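> Structure incoming, see below.
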Amino acid sequence: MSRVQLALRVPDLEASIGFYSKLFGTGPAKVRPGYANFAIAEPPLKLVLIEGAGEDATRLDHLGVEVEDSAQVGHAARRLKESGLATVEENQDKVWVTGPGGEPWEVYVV
C-alpha cells in the first residue's frame, strides 16, 4: 500500500551504488549523473542516492512516504493539516512536513 523513501547525500556515488547493490542484492532502477535510486521489494524501500560535494561523510538529505495514487496524497494532506502540522505543497503532486529537529518528509506519488 505505501513505502518509505530514504534519500541520502553521499560523497562517492559510484561506491554507494555498488554497496547498496550488494546490501540489497539488486541493481539501481534509474541512474543519472549525480543521482541513482533503488526500488527494494524487501525490505520495502525507495532508496535515493544523491551525490554531494565530497563533504566528508554521508548526510541524510530527506525522508518520505511513497504512496500509490493521488488521492492518498490529498488525504494525508488533510490529515496532517487537521492534526496541526505545517504542510507545504509542491506543484502534481506532493506534500512536505518537517520534524522539530528539521528533518523533512515528503508524501508523494511514484
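All residue numbers given for chain A refer to Swiss-Prot; the residues shown span 1-91, 100-118 in order.
Here the Cβ of each residue, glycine as well, is placed from N, Cα and C on the backbone.
According to Swiss-Prot, the protein has these features:
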- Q5, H62, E114: Fe(2+) binding site (BINDING)
- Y35 to F: Retains less than 5% of wild-type catalytic activity (MUTAGEN)
- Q100 to A: Retains less than 5% of wild-type catalytic activity (MUTAGEN)
- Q100 to H: Retains catalytic activity similar to the wild-type (MUTAGEN)
- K102 to A: Nearly inactive. High decrease in iron affinity (MUTAGEN)
- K102 to E: Nearly inactive. High decrease in iron affinity (MUTAGEN)
- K102 to R: Nearly inactive. No change in iron affinity (MUTAGEN)
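Describe each of these features in terms of where it is and what it packs against.
Taking a C-beta cut-off of under 8 angstroms and a sequence separation of 6 or more, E114 (Fe(2+) binding site) has the following same-chain neighbours: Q5, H62, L63, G64, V65, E90, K102, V103, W104.
Residues near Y35 (mutagenesis position) in space but far in sequence (CB under 8 A, at least 6 apart, same chain), listed by position: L13, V48, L49, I50, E51. Secondary structure at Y35 (mutagenesis position), taken from DSSP and collapsed to helix, strand or coil, is strand.
Spatially close to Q100 (mutagenesis position) yet at least six residues away along the chain are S70, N91, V117, judged by Cβ distances under 8 angstroms.
According to its DSSP assignment, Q100 (mutagenesis position) is coil.
The number of other CB atoms found within 10 A of the CB of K102 (mutagenesis position), across every protein chain shown, is 17.
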> Check the deposited model and tell me the whole-number distance in Å separating the CA atoms of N91 and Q100, where 8 residues are unmodelled.
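Here the endpoints' Cα atoms lie 5 Å from each other.
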> How many other Cβ atoms are found within 10 Å of the Cβ atom of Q5 (Fe(2+) binding site), counting all protein chains shown?
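There are 18 of them.
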> What other residues of the same chain, not counting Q5, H62, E114, have a CB atom within 8 A of the CB centroid of the Fe(2+) site?
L6, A7, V48, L63, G64, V65, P112, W113, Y116
